[PDB]
Amino acid sequence: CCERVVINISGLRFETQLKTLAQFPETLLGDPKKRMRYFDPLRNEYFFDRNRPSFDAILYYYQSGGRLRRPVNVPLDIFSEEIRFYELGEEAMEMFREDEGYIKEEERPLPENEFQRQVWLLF
Amino acid sequence: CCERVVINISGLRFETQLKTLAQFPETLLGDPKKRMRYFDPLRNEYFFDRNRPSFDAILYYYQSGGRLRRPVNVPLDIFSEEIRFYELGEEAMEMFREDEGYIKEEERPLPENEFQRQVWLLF
Amino acid sequence: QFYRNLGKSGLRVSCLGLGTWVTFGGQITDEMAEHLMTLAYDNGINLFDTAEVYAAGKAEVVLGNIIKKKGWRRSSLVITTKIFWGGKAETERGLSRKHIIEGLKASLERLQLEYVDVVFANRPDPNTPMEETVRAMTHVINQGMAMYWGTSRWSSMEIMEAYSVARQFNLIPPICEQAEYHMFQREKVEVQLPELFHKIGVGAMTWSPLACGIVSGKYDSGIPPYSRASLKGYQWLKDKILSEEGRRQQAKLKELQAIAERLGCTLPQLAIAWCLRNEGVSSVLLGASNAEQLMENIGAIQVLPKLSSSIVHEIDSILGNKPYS
Amino acid sequence: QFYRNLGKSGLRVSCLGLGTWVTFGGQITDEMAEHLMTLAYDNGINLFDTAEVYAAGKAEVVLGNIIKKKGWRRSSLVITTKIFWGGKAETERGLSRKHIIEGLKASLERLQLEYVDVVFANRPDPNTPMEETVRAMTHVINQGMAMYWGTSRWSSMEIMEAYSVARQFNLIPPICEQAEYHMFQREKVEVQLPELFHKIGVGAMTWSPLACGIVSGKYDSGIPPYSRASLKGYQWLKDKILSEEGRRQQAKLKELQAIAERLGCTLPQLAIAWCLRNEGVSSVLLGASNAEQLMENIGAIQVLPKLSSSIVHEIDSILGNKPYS
Ligand SMILES: NC(=O)c1ccc[n+]([C@@H]2O[C@H](COP(=O)([O-])OP(=O)(O)OC[C@H]3O[C@@H](n4cnc5c(N)ncnc54)[C@H](OP(=O)(O)O)[C@@H]3O)[C@@H](O)[C@H]2O)c1
Ligand SMILES: NC(=O)c1ccc[n+]([C@@H]2O[C@H](COP(=O)([O-])OP(=O)(O)OC[C@H]3O[C@@H](n4cnc5c(N)ncnc54)[C@H](OP(=O)(O)O)[C@@H]3O)[C@@H](O)[C@H]2O)c1
């Protein structure tokens, strides 16, 4: 509850309460078995040798309770590969792309006849 | 590998693993003989009295594996004089300018006659 | 490997330790206490655990006279002590800086030792800051009164709080943890303690492997004379055996008689080698009242290759108390 | 200059040191041991290296009785000791906090000293954290049992790990390193050690400059009587000389007889001044069994101006083992 958790992102410190990260139990920072391999015991911190400006938006995802947004100086290719590492889910990724506008839900279902399907794609 | 390397850029501290910087052995941070003169033994760190916002793009060059890009608040004259210091090569400089669009490969070869060459430049 | 590290620390302890609770200075005589330690030290045991609360301090006196009489090297022994109850005064209890320094200096004059290997906070203290405990434990290590320190019966949040104060203030973190672990007490050492071992490097030195003699199976026909349940002031152990939850446990121990018969072992040897079956438990503190019991319990190291995966699955179906993470 | 600093540290040692391995307390008598140290101390040697493993602790006893008998000032001597093996018990080995503190205190009663100058970790310990070693080495320096500490046979990664713990926790980093360096062992002191010296300030105190007597050239006609290869329990040195890799080395030493003849020197004086030819090596630990050998080896300081660049190029063509960075 009061236990403060220090997360070190390539030399940048990000102290947080433990009950903030434990709000989302299936992410990398919420599951203690997942983040166990990043613990530095001599410094009492979690060290991630990752991107530095991406994590302030990842940290405020846990503090606000699910409101993440891309920082203005972090591109879409860099920041989307950080959401996949920190494991914020298939569910909070879809809320991210719609805000972004990268909403391409096009899935052409075939006609299923296997030739009615096959001739359909011909036209 | 496991070893962590603290690089101090004018009071801003960046910590990265040694096997990240050793991915690129011919740069200033990859060659241990080159970065030997910047080591602070009383603090166990590399001190560079250099530009501060330039180095986050220089650090993420090593972490991503060769994907560098200019930060939005660092101009082109400041940031290009940082790539020459950190010695990221004649090869990753050309990939930088093409992204930038500063691509001027114009080299007028003369006709080589030495007057066939010389009269050519007259026209 | 008979000798194993204590946590991640460099302190090499044996996989079986000898405790002085009840027996030494209480139940058995000084001459039998001299004979049990010679039998233990000649079998490779170097871990000898005592406390200042045991026998009102008389248990450390008996242990103290044996090391001087036998002339054992202090280098070959690992002597551990526990501090929390010093006496009747209000300043003689707790983990304050006054009592950790006084109570350890008082124990080092009864043990007649220059120093002790591991000093253990015998239980947590809610009326003391964790800074004061970790600074006082660091103080008696830097003065040379102790080498290491550990905690006894502290929850894993209290151990992780004591670890984060030591890194904050550049103090010394604890290396160890004494937790009760037998076949009828599994929740802390299988769920809570393994998580702490891989994170910060705290090992477990588990005590009472036979649950004060219950899992030896001697109490199946009632209360035998001259056992611990019939001693003065131990009505809490007689109420534990004769109650309906304690009568149910003896019905499980008869089912464990068949598994101990399939191996060559007995039921005390089975119940100790079951405690050593994992890499998390760094030692087991025995208790022995005579030389037949101690010779029997040191025979539990041979039963430890006999435990396969299948016998561990078979015992846990009889016990029916495996914890869930 | 004959006196030189030990690393970057302020400790001024002589360029030749005397070691107690084998000769003291073992091979030669106590009366010859008194005569070799008087011959060494009157030639300006202040570095006297011993260990607790040597002669089961009897080598520190012989050294200890000479300093009391001669009445030498402790201020004028640099006494160094090595702590890894204390005895047969499992708690008497390693670089744990129990054995460093316990072990050093046992060596200071055989040496009859109040302190040694540099305590060495005699070899690395894989079963101990580096925090526990650096905290225990810092502890015996702040108690006043030692002034400095160093490491023996540690990989330059292990030395750089021990350095980064000392800056993390505000402890004391090691100043020194003992590494084997002769004409047939060049990889650590010419490649790995130099990098460490300019980065963090660790010097080398190299031992066995004659490779236990091989490079003196005495073993070219087989095994002479009353040399170290014929002593009891040294079959590993006889197997090293008589093997086909060791017979090839004696064919190189005959080629070094011509270079030692061009100078005024002998082959032991050449093989020591070759070890002192660089600024990285801070000292050389000799070994001497009589007064003719020690008087010969202290004559290797005069040969050190005689080595030009060209003789160093000439020896390395004969040796054929120059390491590459
Ligand atoms: N808070 C703490 O840190 C804490 C608390 C308690 C104990 N401890 C440590 O752990 C030790 C005690 O463990 P424990 O004595 O409580 O449980 P055990 O499980 O260690 O108890 C052994 C006692 O049960 C009986 N027993 C043992 N082996 C037997 C065998 N093979 N056959 C028949 N009977 C046998 C003995 O005779 P009897 O049945 O006649 O008595 C003996 O006195 C102490 O020495 C103490 O140092 C620590
Ligand atoms: N791990 C460590 O840190 C470590 C390990 C080993 C040694 N050391 C240190 O280094 C020292 C030992 O060096 P070392 O003794 O092993 O190799 P040396 O190369 O130091 O060995 C000298 C021995 O070889 C023979 N010798 C020396 N000079 C000679 C000469 N001019 N002519 C003929 N024979 C000569 C001697 O007589 P004999 O041939 O009759 O014996 C002598 O006993 C010890 O004192 C010890 O303190 C440290």
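Following Swiss-Prot, chain A residues are numbered 31-153, in order.
Determined via electron microscopy, 3.3 Å.
Cβ atoms are placed via backbone N, Cα and C, with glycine included.
Listed in Swiss-Prot for this protein:
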- A:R34 to L: No effect on channel opening (MUTAGEN)
- A:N38 to A: Alters voltage-sensitive channel opening (MUTAGEN)
- A:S40 to A: No effect on channel opening (MUTAGEN)
- A:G41 to A: Loss of channel activity (MUTAGEN)
- A:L42 to A: No effect on channel opening (MUTAGEN)
- A:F44 to A: Alters voltage-sensitive channel opening (MUTAGEN)
- A:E45 to A: Loss of channel activity (MUTAGEN)
- A:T46 to V: Abolishes interaction with KCNAB2 and strongly reduces cell surface expression. No effect phosphorylation in response to increased cAMP levels (MUTAGEN)
- A:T46 to D: Impairs protein folding. Loss of tetramerization (MUTAGEN)
- A:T46 to V or A: No effect on tetramerization. Alters voltage-sensitive channel opening (MUTAGEN)
- A:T50 to A: Alters voltage-sensitive channel opening (MUTAGEN)
- A:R82 to A: Loss of channel activity (MUTAGEN)
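Sequence features, as recorded in Swiss-Prot, placed on the structure.
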| residue | record | DSSP (3 states) |
| --- | --- | --- |
| A:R34 | mutagenesis position | strand |
| A:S40 | mutagenesis position | coil |
| A:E45 | mutagenesis position | strand |
| A:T50 | mutagenesis position | helix |
| A:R82 | mutagenesis position | coil |
(message) Cα-Cα, whole number of Å: A:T46 (mutagenesis position) versus A:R34 (mutagenesis position)?
(response) 5
(request) Write out which of the listed mutagenesis positions, namely A:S40, A:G41, A:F44, A:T46, A:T50, A:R82, lie with a C-beta under 8 A from a C-beta of chain C, sequence order kept, or 'none'. (result) none
(message) Tell me which of the mutagenesis positions A:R34, A:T50, A:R82 ends up closest to A:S40 (mutagenesis position) in space, Cα to Cα.
(response) A:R82
(message) Going by Cα-Cα distance, which of the mutagenesis positions (A:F44, A:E45, A:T50, A:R82) sits nearest to A:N38 (mutagenesis position)?
(response) A:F44
(message) Are there mutagenesis positions among A:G41, A:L42, A:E45, A:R82 that sit within 10 Å of A:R34 (mutagenesis position), Cα to Cα? If so, list them; otherwise say none.
(response) A:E45
(request) Within 10 Å of each Cβ, count the other Cβ atoms and name the one among the mutagenesis positions A:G41, A:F44, A:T46, A:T50, A:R82 with the highest count. (result) A:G41
(request) By Cβ count within 10 Å, point out the most packed of the mutagenesis positions listed: A:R34, A:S40. (result) A:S40
(request) List which of the mutagenesis positions A:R34, A:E45, A:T46 have a Cβ under 8 Å from any Cβ of chain B, in sequence order, or say none. (result) none
(request) Filter the mutagenesis positions A:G41, A:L42, A:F44 down to those whose C-alpha lies within 10 angstroms of the C-alpha of A:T50 (mutagenesis position); answer none if the list is empty. (result) none
(message) List the mutagenesis positions among A:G41, A:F44, A:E45 whose C-alpha is within 10 Å of the C-alpha of A:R82 (mutagenesis position), in sequence order, or say none.
(response) A:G41
(request) State the count of C-beta atoms found within 10 angstroms of the C-beta of A:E45 (mutagenesis position), not counting that atom itself. (result) 11
(request) Within 10 Å of the Cβ of A:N38 (mutagenesis position), how many other Cβ atoms can you find? Include all protein chains, please. (result) 20
